[PDB]
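K.L.:
Structure below; questions to follow.
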Amino acid sequence: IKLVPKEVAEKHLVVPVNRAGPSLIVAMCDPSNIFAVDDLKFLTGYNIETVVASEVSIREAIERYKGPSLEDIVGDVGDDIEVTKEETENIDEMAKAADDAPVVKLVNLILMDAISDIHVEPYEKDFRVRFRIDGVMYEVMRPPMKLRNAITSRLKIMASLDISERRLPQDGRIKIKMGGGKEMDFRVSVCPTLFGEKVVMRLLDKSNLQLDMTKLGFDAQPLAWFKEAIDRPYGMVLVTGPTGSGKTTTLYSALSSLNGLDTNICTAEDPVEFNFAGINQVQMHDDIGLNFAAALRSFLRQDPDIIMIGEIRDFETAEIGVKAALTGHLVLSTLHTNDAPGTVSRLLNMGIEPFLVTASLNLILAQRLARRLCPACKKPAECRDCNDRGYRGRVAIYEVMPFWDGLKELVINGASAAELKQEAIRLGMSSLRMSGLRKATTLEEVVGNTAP
Amino acid sequence: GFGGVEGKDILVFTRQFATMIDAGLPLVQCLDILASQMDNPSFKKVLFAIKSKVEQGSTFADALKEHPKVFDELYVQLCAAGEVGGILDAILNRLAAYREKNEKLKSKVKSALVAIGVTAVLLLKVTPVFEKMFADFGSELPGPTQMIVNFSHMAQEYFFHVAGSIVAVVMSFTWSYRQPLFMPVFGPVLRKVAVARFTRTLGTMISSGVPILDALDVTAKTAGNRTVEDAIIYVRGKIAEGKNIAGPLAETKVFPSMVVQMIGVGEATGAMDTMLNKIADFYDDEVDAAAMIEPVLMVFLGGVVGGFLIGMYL
Amino acid sequence: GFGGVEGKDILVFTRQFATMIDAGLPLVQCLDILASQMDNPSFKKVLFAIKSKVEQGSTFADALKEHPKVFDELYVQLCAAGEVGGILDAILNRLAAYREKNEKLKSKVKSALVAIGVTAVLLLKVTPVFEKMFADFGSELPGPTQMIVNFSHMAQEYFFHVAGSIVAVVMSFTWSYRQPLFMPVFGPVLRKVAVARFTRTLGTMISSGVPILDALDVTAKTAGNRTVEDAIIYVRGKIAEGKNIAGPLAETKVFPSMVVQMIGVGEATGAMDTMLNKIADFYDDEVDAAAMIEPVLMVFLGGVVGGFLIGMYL
């Protein structure tokens, strides 16, 4: 950084903060003051790029002044994520006492560099976002090639993967310590992305959505009761949907909403995403050199009443899953696809038959993202798998609920009460009916009240 | 009464723990792996006992306290300081570097107060004592004086011999201190040590059950030599793109034809863990053999002694 | 002017010919195989030329005559004596043993005036110098005499110390020369050398196209160590009965977990040739590197020094 005299910075409450693309970045509290601006233009002889900042933040920066950072970097005990953030921070403060012998609490940047949609398309391109109300808007954040590359490795690494010219694209997930998730697509160099490295982040934000999301108009209360039922008698279900229609959220919602306190449940994920407020539960995560099948295969082995597979992507595990369905477990999982040939095709291509999946799969929800300019809508577009047919086209499917987008409504399409009968008896069937019509936003509390 | 363990054997085990812990494995699983990869029983046996305390919920520092004859108070306190501050990973890296410097320094006095301190006093004055004792065999030697001179003049004339003794000392001190334009051509590249450490770390994380790519992402953050770190980032980038591990290695001179050919077998065999364990043991033993740090001692040892004796005679 | 080939490289190739010829392969097919399994070009290139003369009908002795700078007159005459008497197989076995003894003897003078010579003078007298140094620190030590005795008596009484010095020398010479009741427990079992030879022989006959069982029947007749011969007869008997090769091996301690795991991959892949060739070259390099050869030095090093010092003390 450089200004004219320190006194002039303090008097006018402005501070240069960089030089990029032949221009001097000047943080300025009073950008309407043409006298001060023209004084800086004449005294520096440099073309300015003005950035507005809060007066006291500018003053603080003037008195405080990427170097203190150049040294705190060589402190391995800082980047280490194995260390709780509460302590790590302390080291950074005490280590910073080196320069001036105080503790600075809350260095914004020193922390900012150690500890719903973000589109980062290329080099020297302003980031775009999707705001909860404003939708697609441009942003005041741009990175040139070096900064892009650095972000790109940062995000890649925090998501647990190693992007490089050898492996230029990366479709991972960041686990925010607040248990929260986000989908990250990412590209290094320009081999796939001529416009330079780039990243996209579709934020989750989690702590897991509940059935309180008939607020969000996604699934009607009636259908959620039908699923509540369904999940109690162990009807197996897969949530299908194109990318980011809500598959994982919806799944987690359905398991979370049920009282699972009296049943042993039992989950296998490539990484954590599933939060459940339930006690009898075994959470299982893929580790180095394990296939999804290793964990499912050895897990079905114990006695799970309910099995949750994050998402079927090696179908050698898929096979174990539908096997679990045919012994009579309650299995549930997610699948990337947009309709019925999408899934069935997708499911059949590592060697499960539709007699085994469709015959033992009970329900298949299809999730969507509907957009009407700036509303962001996630809806269950639609599916009851009746079974197989001897001499056929196979997959016998009875569509219970469709979603009409023109009126944003869920219609019943030829489903009858005689369909969902599938009960071992009269008393069981009666219980289903009561839950049908007879059957507080937080997950802990909601689980707490489905429990009852 | 119980003894510790060898400098070599503390080394191997502190390195391999620092490596696993900095990989984000659970501490108990780190402990299990190094025990299960150990060749001596006494190490595998202890490390099962240290792990047994860690699974009861004790800190690593408090679990190592069951072996105070092996991990001294300074070692535990370093661990416990790391555990109290949230820096167990970086204090284990420090301890691994410490143990490596300790073993290397041990081999390298002894080769050709502990043993190093007692042997280093003892070598530094052996000769200069010989010398003073030949020059104390009576009077009227080569270069002396008669005893009746005034003391100050007698002592100043001998200054020759006082000097030849100090030079003898400086030399044996130098041998004990040392001994324990194309700009890119001038950078220190990967050595034998750095390949041995790499191979041990990878042999270690594979034998434990981590995949190749998870082990490489950890290793690429814990490699000390910058050029090797750049090499390993390129190997990991190549493998993550779908290139075969032996083919990413074959691009880099530091991996011999035998290393690559052996790794290339391990890929087709699902036995990379162990291919790496045998490679690493081979390298660790080649490292500790690598012998000129002891011959050059002796060159300056007797060469200086003889220079003194010649000096006054003349 | 042309040079021969390395002692290592003559070794490998004479062993692998003796092995193939004693297997009853045709001499030209033996020649083809070792050429085709060679890693250096100069070897593969010659052996194609030696084979080219053998296919014109010349004896092996007369075909090797095209490389008199590599196979000396004594080598050819041994071959030709074998060819004239109908004993080519047993003279090649003799020549392979000869070449192995020659390479081992070469490594082992040279290893460590070079560095080995300077370090070996320097170690052989270090102690006996220390000794003469402490015994020259004046008069009236432990065991001495006063200087006024007659010289011959003084020297004869010290004979104790002159003797403790010579013994010190003989010891460090022995360590440098060597080094470069349960009755069955006492028999020499398979070593590293014997496993390396076995693996090379089998890698060799498999790469040539012989089946596993034909290679094992030849090998079981050409194995030098009796306990290994008994092991290999049991492995061949097991395989011929329909047991899987890795399972006959896994019964015998001499094959590590990996040798077995690697062989077990080779069975399912139809690549046992490639597996055995890489196992063999790994072993051959482990052999020529080769840790107890250095610890036992030091045992006798300081142990003798200390025995001298104690000797006169008393």
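Heads up, chain A uses Swiss-Prot numbers, so what you see runs 74-138, 142-191, 196-462, 490-546, 551-563.
According to its header, this structure was worked out by electron microscopy.
From the backbone N, Cα and C atoms, a Cβ is placed for every residue, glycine too.
Below are the features I grabbed from Swiss-Prot:
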BINDING   A:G321, A:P322, A:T323, A:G324, A:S325, A:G326, A:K327, A:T328  ATP binding site
BINDING   A:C454, A:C457, A:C490, A:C493  Zn(2+) binding site
MUTAGEN   A:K327 to A  Strongly reduced ATPase activity
MUTAGEN   A:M388 to I  Restored exopolysaccharide (EPS) production of PilA mutant
MUTAGEN   A:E391 to A  Strongly reduced ATPase activity
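What's the neighbourhood like for these features in this structure?
P.N.:
When other Cβ atoms within 10 Å of the Cβ of A:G324 (ATP binding site) are tallied across all protein chains shown, the result is 16. Under the DSSP three-state reduction, A:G324 (ATP binding site) is assigned to coil, being neither helix nor strand.
Within the same chain, the residues at least 6 positions away from A:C457 (Zn(2+) binding site) whose Cβ sits under 8 Å from its Cβ are A:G297, A:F298, A:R448, A:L449, A:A450, A:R451, A:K515, listed in sequence order.
Annotation for A:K327 (mutagenesis position): same-chain Cβ neighbours under 8 Å, separated by at least 6 residues, are A:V319, A:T320, A:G321, A:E391, A:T414, A:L415, A:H416, A:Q447.
Secondary structure from DSSP puts A:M388 (mutagenesis position) in a beta strand.
Its Cβ taken as reference, A:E391 (mutagenesis position) is surrounded by 18 other Cβ atoms within 10 Å in the chains shown.
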K.L.:
Of all the recorded positions given, namely A:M388, A:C454, A:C490, A:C493, which is spatially nearest to A:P322 (ATP binding site) at the Cα level?
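P.N.:
Considering only the listed recorded positions, the nearest one is A:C490.
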K.L.:
Using a Cβ-Cβ cut-off under 8 angstroms and a sequence gap of six or more, which residues of the chain neighbour A:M388 (mutagenesis position)?
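P.N.:
Listed in sequence order: A:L331, A:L335, A:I345, A:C346, A:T347, A:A348, A:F354, A:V411, A:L412, A:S413.
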K.L.:
On a C-alpha basis, identify the one among A:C454, A:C490, A:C493 that is nearest to A:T328 (ATP binding site); the candidates are the binding-site residues.
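P.N.:
So, of the listed binding-site residues, the one sitting closest to A:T328 (ATP binding site) is A:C490.
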K.L.:
Given the ATP site residues A:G321, A:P322, A:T323, A:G324, A:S325, A:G326, A:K327, A:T328, which other residues of that chain have a Cβ within 8 Å of the mean position of their Cβ atoms, reported in sequence order?
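P.N.:
These residues sit around the ATP site: A:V319, A:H416, A:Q447, A:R448, A:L449, A:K458.
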K.L.:
Of A:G321, A:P322, A:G326, the binding-site residues given in the record, which has the fewest other CB atoms within 10 A of its CB?
P.N.:
A:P322
K.L.:
Round to the nearest Å and give the CA-to-CA distance linking A:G324 (ATP binding site) with A:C493 (Zn(2+) binding site).
P.N.:
27
K.L.:
Of these binding-site residues, A:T323, A:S325, A:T328, which scores lowest on Cβ atoms within 10 Å?
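P.N.:
Comparing Cβ neighbours within 10 Å for the binding-site residues A:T323, A:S325, A:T328, A:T323 has the fewest.
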K.L.:
Are there residues of the same chain, six or more positions away from A:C454 (Zn(2+) binding site), whose CB falls under 8 angstroms from its CB, and which are they?
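P.N.:
Non-local contacts for A:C454 (Zn(2+) binding site): A:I213, A:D214, A:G215, A:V216.
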K.L.:
Let me make sure I understand the structure: which of the binding-site residues listed (A:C490, A:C493) has the fewest other Cβ atoms within 10 A of its Cβ?
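P.N.:
Selected from the binding-site residues A:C490, A:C493 on minimum Cβ neighbours within 10 Å: A:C493.
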